[PDB]
Amino acid sequence: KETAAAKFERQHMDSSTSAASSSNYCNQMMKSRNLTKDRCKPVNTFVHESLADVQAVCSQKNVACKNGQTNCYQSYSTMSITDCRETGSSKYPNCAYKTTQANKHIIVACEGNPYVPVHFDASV
Ligand SMILES: [Cl-]
């Protein structure tokens, strides 16, 4: 039992690089975060900022989540991110992804004590 907070970090944090350099980033990262183990996770964003900067979002602009709950937060500033989306031809277990590097606001849901990100809702 990974905590929700730990799951968020595994799925979404990539503080080791400033930006995706190559079009193969998503293929590489989705595999190495074990997001293609049982199925190809269809959509996933990686954030290239410090964990502290991402946790800090829980103290920023309170917004509704896509699901209607009101424990989401939008980052005041843009962040370096990489969107990963499975291509239409991708088939498990040969998962393939489209990599898009971007600078966008992130929206995360926060929960707990400490009050930390547990879900990535969207980028703007
Ligand atoms: Cl989950």
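We number chain A the way Swiss-Prot does; in order, the residues shown are 27-150.
Heads up, the Cβ atoms here are built off N, Cα and C, so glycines get one too.
The feature active site, proton acceptor is assigned by Swiss-Prot to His38. Counting only same-chain residues six or more apart in sequence, the Cβ atoms lying under 8 angstroms from the Cβ of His38 (mutagenesis position) belong to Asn70, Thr71, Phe72, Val73, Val80, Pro143, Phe146. The secondary structure of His38 (mutagenesis position), as reduced to three states from DSSP, is helical.
For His145, the entry in Swiss-Prot reads active site, proton donor. Following the DSSP three-state reduction, the secondary structure of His145 (mutagenesis position) is strand.
Listed in sequence order, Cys52, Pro68, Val69, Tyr123, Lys124, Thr126 are the same-chain residues six or more apart from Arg111 (substrate binding site) with CB atoms under 8 A from its CB. If you look up Swiss-Prot, you'll see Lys33, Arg36, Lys67, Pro68, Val69, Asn70, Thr71, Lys92, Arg111 marked as substrate binding site.
Looking at Swiss-Prot, you'll find the mutagenesis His38 to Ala noted as follows: Loss of activity.
Under its mutagenesis annotations, Swiss-Prot gives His145 to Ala the following note: Loss of activity.
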Euclidean distance between Cα atoms of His145 (mutagenesis position) and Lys67 (substrate binding site), Å: 14
Local backbone state of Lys67 (substrate binding site), from DSSP in three classes: coil
Residues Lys33, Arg36, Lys67, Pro68, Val69, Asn70, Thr71, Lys92, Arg111 binding substrate per the record - widest CA separation, whole Å: 22
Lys33 (substrate binding site) in three-state DSSP notation: helix
Tertiary neighbours of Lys33 (substrate binding site) (same chain, Cβ under 8 Å, six or more apart): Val144
